[PDB]
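Inspection log for the structure reproduced underneath, given as structure tokens.
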Protein chains: 2
Amino acid sequence: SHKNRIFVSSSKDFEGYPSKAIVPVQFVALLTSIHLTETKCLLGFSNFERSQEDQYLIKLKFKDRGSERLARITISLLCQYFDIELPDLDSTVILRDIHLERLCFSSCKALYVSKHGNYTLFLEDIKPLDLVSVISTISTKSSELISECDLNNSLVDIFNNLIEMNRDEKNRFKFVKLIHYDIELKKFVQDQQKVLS
Amino acid sequence: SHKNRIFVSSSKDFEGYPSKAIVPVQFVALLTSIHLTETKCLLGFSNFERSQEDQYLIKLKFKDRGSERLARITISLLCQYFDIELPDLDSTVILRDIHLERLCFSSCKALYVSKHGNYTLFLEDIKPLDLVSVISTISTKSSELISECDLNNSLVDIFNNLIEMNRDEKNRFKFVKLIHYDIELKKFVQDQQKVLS
């Protein structure tokens, strides 16, 4: 046997989880916000089921200076991977609605940790996915509680929800406003937008 | 004014630094080793002036579980950036002579911290550089103590030392053994190997 890390397809699943327990989970979602202060470091994620950003809030807790540095070094690499630029080390980080500019697919491993009906997600790993890859995985193609299609299914859903936000006028999200709108993204979008017939 | 982060071109510079001081530094070097246990996390870097790996040892100290996680998440992103694959979270990290396989250019900001003639380097930031970029920067092209040519000069030196190790037979380092030997690397190598005339 193993840890039996549970795959969650939605923050709504947390509503039926144990009330005092530590449960390892994994979920796929777009990075939507970063907040780095001196006492706190917060990562927002959304899946965009109907939409609303930061459904998942993952916490990187820290008390010391060393902790504080580690948290900062972590944020720094995550932003570099996704080409999100940061102020200079030698110069507080606040990033909101990241998805309006970038589209940062991420596979996360967290610890759902709950007490008295309240729960917190602590990060254990994060795998940034390349938009390049994500598009392949969709165009193209451990524990007993994660199917090797869950991740894939998630990526597919995220992108559909993304499509329905693009159409919707009262939504600030639009494929064109993305800093990285290639022609591949265009045609990918168009293809998936044709999988309705 | 600013922090006056000092650019160091060599670990040999540390021999003339203050004996009880905290001095912010920056240096460019290839990642050569990673060690992750439960009490310690160590990053080895080399510049390869004549050669020897791990001239620079940067320490990511940690006492808690949270710290321990942060350190791990940090290592994980660094390896992903450089396409170094790691065992599964749900399954101690020991990576040596990374440069025989990969070539991982890195710009680091550390705190030289010394007491009684002894010094330690604590990480504050690390910028992985893409081999793709590094080759441009060389083929192609803040504080008062870092010139905007230092980084560049360093990259150039590293690669020359690399060339002289390739020639040398008693050295296990060879361009061909690299997991990523493109044709660009070939021709880049050949060009720089022609800048001797």
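Counting starts with 1 at the first residue shown.
How was it done? The header gives X-ray crystallography, 2.5 Å.
Cβ atoms are placed via backbone N, Cα and C, with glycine included.
All protein chains shown were included, and the count of other CB atoms within 10 Å of the CB of B:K40 (mutagenesis position) stands at 12. In three-state terms derived from DSSP, B:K40 (mutagenesis position) belongs to neither a helical nor a strand segment and is classed as coil. Among the mutagenesis experiments that Swiss-Prot reports, B:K40 to Q (Swiss-Prot position 50) is described with the note: Increase in length of X' and Y' telomeres. Disrupts interaction with POL1 but not FUN12.
Swiss-Prot documents B:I58 to T (Swiss-Prot position 72) as a published mutagenesis change and attaches the note Disrupts interaction with POL1 and FUN12. There are 23 other CB atoms within 10 A of the CB of B:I58 (mutagenesis position), with all protein chains counted. Under the DSSP three-state reduction, B:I58 (mutagenesis position) is assigned to strand.
DSSP assigns B:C104 (mutagenesis position) to coil in the three-state reduction, outside any helix or strand. Of all Cβ atoms in the protein chains displayed, 21 besides its own lie within 10 Å of the Cβ of B:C104 (mutagenesis position). Record note (Swiss-Prot), mutagenesis B:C104 to R (Swiss-Prot position 124): Disrupts interaction with POL1 but not FUN12. The unchanged residue is displayed.
Around B:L129 (mutagenesis position), the same-chain residues at least 6 positions away in sequence with a Cβ under 8 Å from its Cβ are B:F105, B:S106, B:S107, B:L155. Under its mutagenesis annotations, Swiss-Prot gives B:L129 to S (Swiss-Prot position 149) the following note: Disrupts interaction with POL1 but not FUN12.
Gap in the deposited chain: 8 residues are missing between B:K141 and B:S142, whose Cα atoms are separated by 19 Å. In this structure the alpha carbons, written CA, of B:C104 (mutagenesis position) and B:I58 (mutagenesis position) are 15 Å apart.
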